[PDB]
2 protein chains.
Amino acid sequence: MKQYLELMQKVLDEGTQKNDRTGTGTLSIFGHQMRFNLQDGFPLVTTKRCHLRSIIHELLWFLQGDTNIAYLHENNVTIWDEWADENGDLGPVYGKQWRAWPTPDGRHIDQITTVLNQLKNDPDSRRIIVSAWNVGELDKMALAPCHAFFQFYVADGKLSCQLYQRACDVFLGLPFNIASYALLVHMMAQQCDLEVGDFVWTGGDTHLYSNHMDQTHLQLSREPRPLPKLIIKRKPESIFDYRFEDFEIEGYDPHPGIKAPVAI
Amino acid sequence: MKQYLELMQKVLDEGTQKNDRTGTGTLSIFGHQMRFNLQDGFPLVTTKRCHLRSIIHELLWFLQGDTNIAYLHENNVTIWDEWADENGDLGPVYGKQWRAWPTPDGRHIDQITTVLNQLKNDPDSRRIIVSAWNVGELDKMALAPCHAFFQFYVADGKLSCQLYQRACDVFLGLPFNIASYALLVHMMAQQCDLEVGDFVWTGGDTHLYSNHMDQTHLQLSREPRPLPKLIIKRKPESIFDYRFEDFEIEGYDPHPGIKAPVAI
């Protein structure tokens, strides 16, 4: 997509050379923001073939709040396998914080229900927020939240959402991330009888791995195509009642897929 | 400053009309980002006279972690008076979360010390973060955090910082906010023997109150002047040992101050 390709070029042009966790070098920039008007089409990259299967399953899984990968395993979704222990547990990652943020006084805060309550009764609130950055539980998580915090906003009958992503592997992870949150905005908008607005993506340490350079140049040589259209075939009674089969994509005509090699 | 004035104009040009908490209407946009290269000067607005007195005192107060306004009162800093109760308490706002985020297992997490530890031992970390958004303590706070979350980054011997501000009164609050965090970056950089990099400001619900419109047009009619220079007269042994007198501003030549009327 235009916004995505321009970010790749920006990292190439002004990114600084360094390293990651402890291995493959990277080119990185700090602080970036882009916007996707969801009325213009569903933001699924077209310059390389992507699939929504895992994205949809993972989001439904997040919304349910159970951090065990049993559900993902049952549906052959393996993106969390590398981090799950022998019992399939990941610790209190995303879902747990979204649906049951633990407090010192023994309560479990449902941030998703809270946000839906705000959107329906106080849409102009300046604090319609969901945070996965629970400082006191970071050490227990298999991975520290990447998509750490997001906020909603309502104007002119449209629902917008801004995500703060602390770090981002532009080539491998970003396409997945943008589609995931775009899907959530559509679901929340449907439950609130609102039209979709903008998805605003804000990133911290935004990078490209050294071994993804040839792949990046290849993708940049391709012209983006018209964005597809998301179809929700059914209207669930609540945000927790969506099903995999409820979502379909129309008019998706991407360029060939590009593999993403990763070091271990 | 150029970046600040362009934001005011953006809100004027594309902001939508609505309301706030429950009173004065506003023009607002959702999702914005701007960058200040601290090497180009200290980002204290020049198109209207500003002062650093309260900003400095408030930041030292945040760093100490005590949320009672006694210190502010002793120094005639009254910006938190409206929210403090009879005993001068504000609940677990900013400072408490920065220095003693409470966990369900009875610990108090010092995020400032943690970040300094990361900057000195693992500067390439993609999670050098401080969050004030403690979901389980929001109801006990006098006010929900506005400057909610910030992240540091190091490259080419320079320290950068990105702040996520969930909501922002562009005319009254933003000038204060930008200078406050810029000051923190300078202090953290000094303690880490690093040069200052960029301060990246990211906002959510960014607005201008209807009764600040004439004031905004007046400020936009003024040409920004060269940014001043921050001087730190002393090098404290730690981030918790700074004093008010350690900071001085040179070359600050602003336009006349503009009052900000507020409804109650």
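The count begins at 1 with the first shown residue.
Determined via X-ray crystallography, 1.7 Å.
Using the three backbone atoms N, Cα and C, a Cβ is placed for every residue, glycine included.
In the three-state DSSP classification, A:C146 (active site, nucleophile) falls within coil. The annotation active site, nucleophile is assigned in Swiss-Prot to A:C146.
What Swiss-Prot lists as (6R)-5,10-methylene-5,6,7,8-tetrahydrofolate binding site is A:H51, A:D169, A:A263, and the listing cites a large-scale study or a structure entry. In this structure, A:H51 ((6R)-5,10-methylene-5,6,7,8-tetrahydrofolate binding site) belongs to neither helix nor strand by DSSP; it is coil.
There are 18 other Cβ atoms within 10 Å of the Cβ belonging to A:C50 (mutagenesis position). According to Swiss-Prot, the mutagenesis experiment A:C50 to Y carries the annotation: Shows 0.2% of wild-type catalytic activity, but substrate affinity is not affected.
Counting only same-chain residues at least 6 apart in sequence, none has a Cβ under 8 Å from the Cβ of A:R126 (mutagenesis position). Swiss-Prot gives this note for the published mutagenesis A:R126 to E: Shows 2000-fold decrease in catalytic activity and 600-fold decrease in affinity for dUMP.
In Swiss-Prot, a mutagenesis experiment is listed as A:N177 to A, annotated with the note Shows 200-fold decrease in catalytic activity, 20-fold decrease in affinity for dUMP, and 10-fold decrease in affinity for mTHF. On its own chain, A:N177 (mutagenesis position) has A:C146, A:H147, A:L163, A:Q165, A:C168, A:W201 as residues at least 6 apart in sequence with a Cβ closer than 8 Å to its own Cβ. In this structure, A:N177 (mutagenesis position) is part of a helix by DSSP.
In this view, A:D169 ((6R)-5,10-methylene-5,6,7,8-tetrahydrofolate binding site) is surrounded by 19 other Cβ atoms within 10 Å of its Cβ, with every protein chain counted. Looking only at the recorded positions A:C146, A:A263, the densest Cβ neighbourhood within 10 Å occurs at A:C146. The secondary structure of A:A263 ((6R)-5,10-methylene-5,6,7,8-tetrahydrofolate binding site), as reduced to three states from DSSP, is coil rather than helix or strand. Binding-site extent for (6R)-5,10-methylene-5,6,7,8-tetrahydrofolate: residues A:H51, A:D169, A:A263, maximum pairwise Cα distance 23 Å (rounded to the nearest whole number).
Chain B comes within the C-beta cut-off of under 8 angstroms for the following of the recorded positions A:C50, A:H51, A:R126, A:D169, A:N177, A:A263: A:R126.
Mapped onto three states, the DSSP output places A:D169 ((6R)-5,10-methylene-5,6,7,8-tetrahydrofolate binding site) in strand. Every protein chain considered, the tally of other Cβ atoms within 10 Å of the Cβ of A:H51 ((6R)-5,10-methylene-5,6,7,8-tetrahydrofolate binding site) stands at 14.
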